[PDB]
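First comes the structure, then the notes that go with it.
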Amino acid sequence: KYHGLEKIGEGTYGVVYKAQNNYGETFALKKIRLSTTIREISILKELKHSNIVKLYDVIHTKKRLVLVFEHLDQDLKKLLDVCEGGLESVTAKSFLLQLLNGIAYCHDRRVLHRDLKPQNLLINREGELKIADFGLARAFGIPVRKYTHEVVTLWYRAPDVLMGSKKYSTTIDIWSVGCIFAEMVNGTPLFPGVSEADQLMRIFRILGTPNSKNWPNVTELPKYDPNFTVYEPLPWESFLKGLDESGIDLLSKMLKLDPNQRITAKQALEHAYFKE
Ligand SMILES: O=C1Nc2ccc(S(=O)(=O)O)cc2/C1=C1/Nc2ccccc2C1=O
């Protein structure tokens, strides 16, 4: 039994509330908006990691369903909102390293998250970051929910996906980490599109329009357009303020447009930018 519920968040498939149990301990309660829930729970049961939110139980009334989770005070979106255009370097490095550890573990366990964004990245007062919201995730090829345009935001979607690739891949999440990385350093989203078409153009405007030299077989993508406006790639220093050479190198390897060229979570953790 839980009480003193207070709305702290809202996604598409449920409302999240802060609540107390009968001993005064705080948890997060996700009321579902009524098999998709069973698939999400199976993922949460499988994944046990410092940087992934823990599920504690599931209460099934006939007219009510609630997932009980550990509670974190904040998410990254709120930290960025209050923040003066971007976090401090040491903090940004710390969140990225934790995000990378969490996602590397996910990928090792055959889980694609597919909806990483500041809102789904939870942070406590100790500066620990935990990945949440596996409602669009995919575990060894079986989706929690069918991946589509309409629900999910566009801002953190990879160019290949936007152009109609149904080629699943861990690559989808690496693209999102890169966008989130950029947003932590600048304080603002790198690619805030309001449609699929505008999202792609925003990506090309900064990183350059793909061609067959830098993205082999790009012409085969369902929504590749021969007549895309051609944009040259921008120098990384011109749209990222105050990121050192190593941080730019790592970032350039996450936001490769061609998914085959993107760095892996595992390789990223080994990059000179962190200790190693
Ligand atoms: O403490 C938490 N535990 C969980 C667990 C699961 C989710 S989920 O995204 O709904 O899956 C969200 C949360 C959660 C959240 N804590 C907060 C605090 C401020 C703003 C938003 C959220 C939030 O979504």
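Note that chain A is numbered according to Swiss-Prot, with residues 3-36, 45-286 shown in order.
This entry, so its header tells us, was determined using X-ray crystallography, 1.9 Å.
Note: Cβ is positioned from N, Cα and C throughout, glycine not excepted.
Swiss-Prot lists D125 with the feature active site, proton acceptor, giving sequence analysis as the kind of evidence. The Cβ of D125 (active site, proton acceptor) lies under 8 Å from the Cβ of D143, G145, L146, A147, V162, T163, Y166, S186, each of which sits 6+ residues away along the same chain. DSSP assigns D125 (active site, proton acceptor) to coil in the three-state reduction, placing it in neither a helix nor a strand.
Taken residue by residue with DSSP, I10 (ATP binding site) is part of a strand. Taking Cβ-Cβ distances under 8 Å and a sequence separation of 6 or more, the neighbours of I10 (ATP binding site) in its chain are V18, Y19, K20, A30. As annotated by Swiss-Prot, ATP binding site applies to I10, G11, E12, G13, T14, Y15, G16, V17, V18, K32, with the evidence given as sequence analysis.
Note on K32 (mutagenesis position): other Cβ atoms within 10 Å of its Cβ, all shown chains, come to 23. Among the mutagenesis experiments that Swiss-Prot reports, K32 to R is described with the note: Loss of catalytic activity.
Looking at Swiss-Prot, you'll find the mutagenesis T158 to D noted as follows: Phosphomimetic mutant. Increases catalytic activity. In this view, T158 (mutagenesis position) is surrounded by 8 other Cβ atoms within 10 Å of its Cβ, with every protein chain counted.
Record note (Swiss-Prot) on the mutagenesis of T158 to A: Abolishes phosphorylation. No effect on catalytic activity. Look at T158 (mutagenesis position): DSSP puts it in coil.
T158 to V appears in Swiss-Prot as a mutagenesis experiment; the accompanying note says: Abolishes phosphorylation. Loss of catalytic activity.
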Original post:
Per the record, ATP is bound by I10, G11, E12, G13, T14, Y15, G16, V17, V18, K32: how many Å separate the farthest pair of Cα atoms?
Top reply: 15
Subject >> Gap-flanking C-alpha distance, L36-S45 [8 residues absent from model], angstrom >> reply: 11
**OP:** Report, in whole Å, the straight Cα-to-Cα distance of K32 (mutagenesis position) from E12 (ATP binding site).
**Re:** 9
**OP:** Consider the recorded positions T14, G16, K32 and say which one has the Cα lying nearest the Cα of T158 (mutagenesis position).
**Re:** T14
Original post:
Listed recorded positions: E12, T14, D125, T158. Which have a CB under 6 angstroms from an atom of ligand 1?
Top reply: none
